[PDB]
Amino acid sequence: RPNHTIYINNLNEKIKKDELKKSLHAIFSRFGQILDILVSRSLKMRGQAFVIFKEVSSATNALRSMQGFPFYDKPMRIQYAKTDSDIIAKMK
RNA sequence: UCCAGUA
RNA sequence: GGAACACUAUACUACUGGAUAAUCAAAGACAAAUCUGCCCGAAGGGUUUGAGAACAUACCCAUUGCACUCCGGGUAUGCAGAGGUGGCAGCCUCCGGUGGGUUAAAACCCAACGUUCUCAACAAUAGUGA
Ligand SMILES: [Mg+2]
Ligand SMILES: [Mg+2]
Ligand SMILES: [Mg+2]
Ligand SMILES: [Mg+2]
Ligand SMILES: [Mg+2]
Ligand SMILES: [Mg+2]
Ligand SMILES: [Mg+2]
Ligand SMILES: [Mg+2]
Ligand SMILES: [Mg+2]
Ligand SMILES: [Mg+2]
Ligand SMILES: [Mg+2]
Ligand SMILES: [Mg+2]
Ligand SMILES: [Mg+2]
Ligand SMILES: [Mg+2]
Ligand SMILES: [Mg+2]
Ligand SMILES: [Mg+2]
Ligand SMILES: [Mg+2]
Ligand SMILES: [Mg+2]
Ligand SMILES: [Mg+2]
Ligand SMILES: [Mg+2]
Ligand SMILES: [Mg+2]
Ligand SMILES: [Mg+2]
Ligand SMILES: [Mg+2]
Ligand SMILES: [Mg+2]
Ligand SMILES: [Mg+2]
């Protein structure tokens, strides 16, 4: 079910955290307000990202018209976050 | 190994 | 440069070039100034070396992983950041290589950024200066 935050994996793992962060914000902003965007390069969390929209509809729109996008030479695999983000839970 | 310049 | 005040000389360390006549030369940050706030100490001042750790950058092996506290293994690299007397924050200035503005081109201006911690060793000798 639809959720403010989207989960993206299959990201290029050779890309630095700073770079990936601005590059994600640049292609997703055109869909709505973005509270924050979580990115780690751990063993467990690499290749993936979380993008938090302020509106649930923005998430949905982004998921749909961006799925499979060639992001850094690698199709994106956007899906909904299985759980709500901290920023959102401690907000509403 | 020595010598100078520089720091 | 020469390491707990300052300068000089010596030892000594790094870069560059040279062979006793040792060329000529390149190169190069502690220059100016001594800031504001809070905090800690009995005392605020390291251009040394090393060992750990973390961090960053390259590749290599693994990894398709649903998180919101950093955090897989490995080889190689780091030897540029500086001054403002401890720490954190900020501000001022310098040095550096980037990105903009300005120019005919430079200046000049703007901005962001630059390896940290812990431990151990060393911080000499001569002269001079309070
Ligand atoms: Mg100097
Ligand atoms: Mg000297
Ligand atoms: Mg001296
Ligand atoms: Mg020495
Ligand atoms: Mg000259
Ligand atoms: Mg000087
Ligand atoms: Mg001096
Ligand atoms: Mg001075
Ligand atoms: Mg005091
Ligand atoms: Mg006191
Ligand atoms: Mg003293
Ligand atoms: Mg000093
Ligand atoms: Mg799982
Ligand atoms: Mg590693
Ligand atoms: Mg290493
Ligand atoms: Mg050395
Ligand atoms: Mg460096
Ligand atoms: Mg102070
Ligand atoms: Mg400071
Ligand atoms: Mg500059
Ligand atoms: Mg220009
Ligand atoms: Mg012009
Ligand atoms: Mg120019
Ligand atoms: Mg700085
Ligand atoms: Mg001494």
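By Swiss-Prot numbering, chain A shows 7-98, in order.
Even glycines carry a Cβ here, placed using N, Cα and C.
Recorded in Swiss-Prot as a mutagenesis result, A:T11 to V carries the remark: Abolishes RNA binding. Here Swiss-Prot notes a mutagenesis experiment, A:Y13 to F, with the remark: Substantially reduces RNA binding. Quoted from Swiss-Prot, the note attached to the mutagenesis of A:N15 to V states: Abolishes RNA binding. Under its mutagenesis entries, Swiss-Prot includes A:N16 to V with the note: Substantially reduces RNA binding. Here the residue is the original one, but Swiss-Prot notes a mutagenesis experiment at this spot, A:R52 to Q: Abolishes RNA binding.
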| task | Note down the number of other Cβ atoms within 10 Å of the Cβ of A:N15 (mutagenesis position), including every protein chain shown. | result | 14
| Which mutagenesis positions (A:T11, A:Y13, A:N15, A:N16) fall within 10 Å of A:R52 (mutagenesis position) by Cα distance? | A:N15, A:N16
| Here are the mutagenesis positions: A:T11, A:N16. Which has the lowest count of other Cβ atoms within 10 Å? | A:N16
| said: I'd like to know which of these mutagenesis positions, A:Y13, A:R52, is least surrounded, judged by other CB atoms within 10 A. | reply: A:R52
| Should A:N16 (mutagenesis position) be counted as helix, strand, or coil on the basis of DSSP? | coil
